[PDB]
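Accompanying notes for the structure given below.
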Amino acid sequence: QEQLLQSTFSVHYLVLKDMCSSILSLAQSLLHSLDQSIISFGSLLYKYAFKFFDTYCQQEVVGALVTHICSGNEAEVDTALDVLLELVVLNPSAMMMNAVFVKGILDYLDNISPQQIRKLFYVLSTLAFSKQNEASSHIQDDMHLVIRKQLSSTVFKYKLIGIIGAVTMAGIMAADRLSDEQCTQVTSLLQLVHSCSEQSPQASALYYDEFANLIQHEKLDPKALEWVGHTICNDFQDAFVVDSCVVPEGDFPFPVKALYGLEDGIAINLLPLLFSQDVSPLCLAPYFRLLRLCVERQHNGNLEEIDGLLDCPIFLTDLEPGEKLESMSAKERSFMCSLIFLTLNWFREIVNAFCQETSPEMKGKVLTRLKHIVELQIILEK
Amino acid sequence: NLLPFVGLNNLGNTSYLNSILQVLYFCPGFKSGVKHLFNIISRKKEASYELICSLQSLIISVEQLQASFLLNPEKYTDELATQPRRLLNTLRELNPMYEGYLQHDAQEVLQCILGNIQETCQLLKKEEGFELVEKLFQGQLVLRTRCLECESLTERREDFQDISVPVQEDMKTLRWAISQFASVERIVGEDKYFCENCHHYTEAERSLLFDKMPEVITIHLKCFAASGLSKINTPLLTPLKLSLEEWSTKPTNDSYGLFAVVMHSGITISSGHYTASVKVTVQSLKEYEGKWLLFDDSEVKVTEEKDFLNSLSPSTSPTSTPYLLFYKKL
Amino acid sequence: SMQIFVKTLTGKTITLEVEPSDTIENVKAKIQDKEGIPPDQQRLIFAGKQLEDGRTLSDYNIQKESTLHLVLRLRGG
Amino acid sequence: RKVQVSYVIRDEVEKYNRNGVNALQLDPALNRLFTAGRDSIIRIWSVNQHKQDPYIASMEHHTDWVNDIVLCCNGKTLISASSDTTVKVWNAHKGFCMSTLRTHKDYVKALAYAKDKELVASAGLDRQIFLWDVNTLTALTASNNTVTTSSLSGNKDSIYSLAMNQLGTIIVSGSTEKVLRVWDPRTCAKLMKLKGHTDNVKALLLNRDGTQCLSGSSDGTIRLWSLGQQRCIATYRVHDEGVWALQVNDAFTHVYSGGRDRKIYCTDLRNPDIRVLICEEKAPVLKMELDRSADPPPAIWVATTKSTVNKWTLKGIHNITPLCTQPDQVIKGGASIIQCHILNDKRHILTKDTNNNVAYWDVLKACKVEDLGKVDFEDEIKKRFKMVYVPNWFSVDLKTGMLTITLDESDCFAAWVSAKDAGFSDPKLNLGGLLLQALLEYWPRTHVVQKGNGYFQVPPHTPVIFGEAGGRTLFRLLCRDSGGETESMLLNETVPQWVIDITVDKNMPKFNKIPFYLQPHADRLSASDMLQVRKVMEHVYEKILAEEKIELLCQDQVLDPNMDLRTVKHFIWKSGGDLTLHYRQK
Ligand SMILES: [Zn+2]
């Protein structure tokens, strides 16, 4: 059992220390198994060796873990990353001087899944910001430059890795337990990620998805929330929200009108941006989720600021098939099928935002949107 | 908020080249020399040379954007910079290691640039001011060996472009580093000197002396050690004023003033980031005289002298390790 | 066979026994025996010129009592 | 480490020094002078004026420079220090080495002696100072071969000089630290750290009671120290260059000094104004020995970097023009080989010595072929050039002024030479293998009976030395002594496997192979390096009398039919790729 192993190391680490190389070879072999009982014991054999042995055998523990993360096995990489996180939390000072070897995993991100890349950045970020000593500051600025040269990489995969790593670092950077100079430093990191991902729509979508998950599941400093909510709210208004007074204009081969309104107003300018692509409209749903969460966090669940987005109409064409389904060309249906998907995704995200309300007419609008999702979904199969 | 100083865009892991180019651009007489070589080549062509042409294009490009910004500062909002794409491409032909988007040594690329400039000068002079590198970066060393048995002296003459000095023992100042370079050292034990006067292996004393001094003193800091290769993050105490009289064959009153530092940011030697910090030597440009510009790729800042030296001090541990120091003759 | 000097990373001078026909690969292997630095990480500077792999010591006119300087690569980008 | 086999090409009796003399010891009881030569040989000379031939014996057991010697136990025992990192105990009456002390890690440069306690200290470049009692050293036997070591410590740089007083209570060390460190040999405790010298110290003296110390340094100054006050009470600057040798009288009032400037002075310690130029030597003075038979000393023996040892009378010092112009007594010296050239066959060497004489030697037979007199050395090399190439298989060192040939595992067997090409009358021969069998000819383990390689024989008196590459001498013997019971037992432990393979197992070394390209002048082939051009000529002939119709070319040059591929690759090819040969019909 764990307690037998814990008691063994605790009082008789003097005799076990002579054979740290032998124990680690045993620990490494145990980790190659397929049973959780064996895998958990092998991970414990790594953790107890790091805790009770000397500096040299501790470097062997970290070096052994780095090999597992670079091995390729999903089971080994996941387990070894958990061991590394435990070691960082347990003994940040000992892991502080082993960061050079941990940094070396960044050279082998090709054979690592995006889920494991996020975890690898989390342990690196939490180790770099564990202490405020001069040793940490070297790693902190080292981690910033690694991501900075990944964000600007021409290779698209490394551009996405830079977004994942930079959003992950900002979570530890702004984690609530923050001075102004830290608050502007994390803000500058986000401004870097925003600028780099602006051109690519799918890369821009990843930034919204990763940063929204950070707001939802992590508690950050209020000042950090103050800036992010301000920049998102105004940019979203300028990007998609348009006034309903001004009639639409363009060279559209379809009649463009305001559709799916409720009951001088704002509207979602969905169709012209989609047509001009013949902020991207493909990012409308992930961006709005980011806006909703940031507004919610500052006001502690209160959401009067985005009330108009629920009932605002959507600029859409005559989506009902007027006995012209066969005459429709391939380009027109392919465009319109994407029109339905973006409209459905917007309505699904709208439902997500206002599903926790209490007021009666507040709920009826959500149900009306839910009805709109169902009926407009039937139109999709046409 | 944009300063009237043109940065260089990162073409992918090319801050090693950007830091060198910004130092070379502000090096006294380097722009003048490259222009002179271009004139000779252009007239010779109109009557191997690509690197001189590529350097000329980059210098002109930096000059024009600097000119345009002064006339119409409203044309540029985020950053003022240019791309050394042509110069980088020439380096790929001269040296195949630069093909790709890998990370490279900043001193090595400076050596490649200066080495090929001298080759072009020699070829042009052979076919035929012309001594660009030699008057600027090249000096003369006198290396003396003293056998401890017979006490006979043997001397060697060797040129040098940079002075490679240690930063660690195996706080310390730049004086200590040059002492470990040029002061007398005893080679004993496994490294005994073979005296041809004794026809035997003997202990000897080796000392290096500066015979001819160039206009620019480049100091290459060995901020890296072996046991296994690691990076030494602790700098020396770099002074603004440097006198090499202690290690010179003749007594000189000529002192040198620091005007450029190339730094490396990173915890390892295999990867990192290179930045350059240069001291500034039409009417609006004189407000930056005596100030230091930090060239982080396409971003240019400005720092007061007293603040910049404190940033170099080992007491306030900096994340950017000095790697190349450039001193110009006063 | 001649004797040359190499100033190592600490500034400490070591000695090598070399032939004028020895290639730069051979010289770098000798330094590895005395310093432990792999030849692929070694940069040898003689008279301000880096010694290129594939050439010999006679190409650079390296003779007895000539001093090389050993540096590594500080890679950045 | 890797074991190397080396041997010396010399005569059986080397009567005269073949290099400089580092130390001197005078025996007043038997009137005998001992010279520690740089040629690794200690010699005994009779200082009696009657003897026209002063040579007595040669004490030859060291393998490098002998740096210091001390004559102890009323002239019965001699202790010697050497650059081969060993201290050796000798029987000064018979002239044989009794034991070897291997405690030092570098060159041993100094030997201090205390007459009263029979205490001897040895210091060297390993920064160590060991104390020895001679009676314990002399009492050692085959079974009793263990000694307790008491080593002084505290010196941070290589020692070049050492001194003790008559009573054995004070020991002073001189080094490149530029300071003098003093201990007490009885308690091995540090006493003081004298400072004031600005360079290396090579000479040290003490009085009978050990209260004053004289030191000469490479800075050219002689300093008199007071151990009671721990200060320099006087400094004498009488030499232009560094002071290397010091001698003082029994009254400790006059100091005799000599150094690199080649001049020897007698200076009164009470007043430095009284200085007498004894002589002006022809070489830098390494050591001096005073003749203490009478007070004042009648004469002084001077050892220099030359092979000649001179005695200068001191009659009239106490009674610049030198006092003496010619030495009273002269010990003859030999010539030192200073230049060496290995010919293209890797079998003969041209040497030039300090007398400008040029000699022709045979490495394989380990003997001299002929003396060429004072012929120009460079011209003789050109007059003996041959268009052949043999790979290097040996190395030459001239550290002792003699020809020492070293054989290493890396290249000992790299030279395959046909018998016809050599002087042996054709089967293929390996020069390194043949030499090894000739060196170990008398070893019974190499007998299967025939003896040796069957072609040649090295002289029986050839000293064969086994030592670690850049290390210590494992075993030294003469060629003819391998058959003895003691030597054979020692050879079994020292001879490495790569020598056993060829001399005992009689295995044959590898044959180097050089691939080459045959292309038609307007199919890669691999052949032995010894293959002649005729063999390649006839191969093309069978592909398409062979000598007459086919001419082979390389680099647009004709190839001699008798020339071999190994020679072609070296001279004509002048390229770093596989040797290409072009065939065309005559
Ligand atoms: Zn010498």
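Residue numbering in chain D adheres to Swiss-Prot, whereby the residues present occupy positions 13-331, 346-451, 457-479, 500-573, 583-604, 634-675 in order.
Heads up, header says this was done by electron microscopy, 2.8 Å.
Even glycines carry a Cβ here, placed using N, Cα and C.
Under 8 Å, Cβ to Cβ, and six or more positions away along its own chain, D:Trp77 (mutagenesis position) finds D:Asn34, D:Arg50, D:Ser52, D:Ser94, D:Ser95, D:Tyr119, D:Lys425, D:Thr426. In Swiss-Prot, a mutagenesis experiment is listed as D:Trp77 to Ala, annotated with the note Impaired binding to USP12; when associated with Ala-256.
D:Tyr119 (mutagenesis position) carries neither a helix nor a strand DSSP state and counts as coil. What Swiss-Prot says about the mutagenesis result for D:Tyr119 to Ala is this: Impaired binding to USP12; when associated with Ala-172.
Among the mutagenesis results in Swiss-Prot, D:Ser170 to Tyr has the note: Strongly reduces interaction with USP46 and abolishes stimulation of USP46 enzyme activity. The residue drawn here is the original one. Other Cβ atoms within 10 Å of the Cβ of D:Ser170 (mutagenesis position), summed over all protein chains shown, number 23.
In three-state terms derived from DSSP, D:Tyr172 (mutagenesis position) belongs to an extended strand segment. A simple way to gauge crowding: the CB of D:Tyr172 (mutagenesis position) has 27 other CB atoms within 10 angstroms, across all the protein chains here. Under mutagenesis, Swiss-Prot gives D:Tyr172 to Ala with this note: Impaired binding to USP12; when associated with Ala-119.
Among the mutagenesis experiments that Swiss-Prot reports, D:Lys214 to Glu is described with the note: Strongly reduces interaction with USP12 or USP46 and abolishes stimulation of their enzyme activity; when associated with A-256 and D-272. Close to D:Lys214 (mutagenesis position) in the fold, though at least 6 residues off in sequence, lie D:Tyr172, D:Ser173, D:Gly186, D:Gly228, D:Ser229, D:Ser230, D:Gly254, D:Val255, D:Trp256, D:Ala257, each with a CB less than 8 Å from its CB. Look at D:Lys214 (mutagenesis position): DSSP puts it in a strand.
Around D:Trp256 (mutagenesis position), a 10 Å sphere centred on its CB holds 27 further CB atoms from the protein chains shown. Swiss-Prot gives this note for the published mutagenesis D:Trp256 to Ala: Strongly reduces interaction with USP12 or USP46 and abolishes stimulation of their enzyme activity; when associated with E-214 and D-272. Impaired binding to USP12; when associated with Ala-77.
According to Swiss-Prot, the mutagenesis experiment D:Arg272 to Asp carries this note: Strongly reduces interaction with USP12 or USP46 and abolishes stimulation of their enzyme activity; when associated with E-214 and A-256. Within the same chain, residues at least 6 positions away in sequence whose Cβ sits under 8 Å from that of D:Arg272 (mutagenesis position) are D:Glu253, D:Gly254, D:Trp256, D:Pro296, D:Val297.
Swiss-Prot documents D:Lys459 to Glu as a published mutagenesis change and attaches the note Decreased interaction with RAD51AP1. Of all Cβ atoms in the protein chains displayed, 13 besides its own lie within 10 Å of the Cβ of D:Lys459 (mutagenesis position).
Counting only same-chain residues at least 6 apart in sequence, those with a Cβ under 8 Å from the Cβ of D:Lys595 (mutagenesis position) are D:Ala587. Looking at Swiss-Prot, the entry for mutagenesis of D:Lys595 to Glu says: Does not affect interaction with RAD51AP1.
Applying an 8 A CB threshold to same-chain residues 6+ apart, the list for D:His599 (mutagenesis position) reads D:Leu569, D:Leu585. Experimental mutagenesis at this site is recorded by Swiss-Prot as D:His599 to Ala, annotated: Does not affect interaction with RAD51AP1.
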Among all the protein chains here, how many other CB atoms are within 10 A of the CB of D:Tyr119 (mutagenesis position)? 26
Looking only at C-alpha atoms, tell me how far D:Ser170 (mutagenesis position) is from D:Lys459 (mutagenesis position), rounded to the nearest Å. 51
Please classify the secondary structure at D:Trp256 (mutagenesis position) using three-state DSSP. strand
Applying a CB distance under 8 A toward chain B to the mutagenesis positions D:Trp77, D:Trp256, D:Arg272 yields D:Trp77, D:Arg272
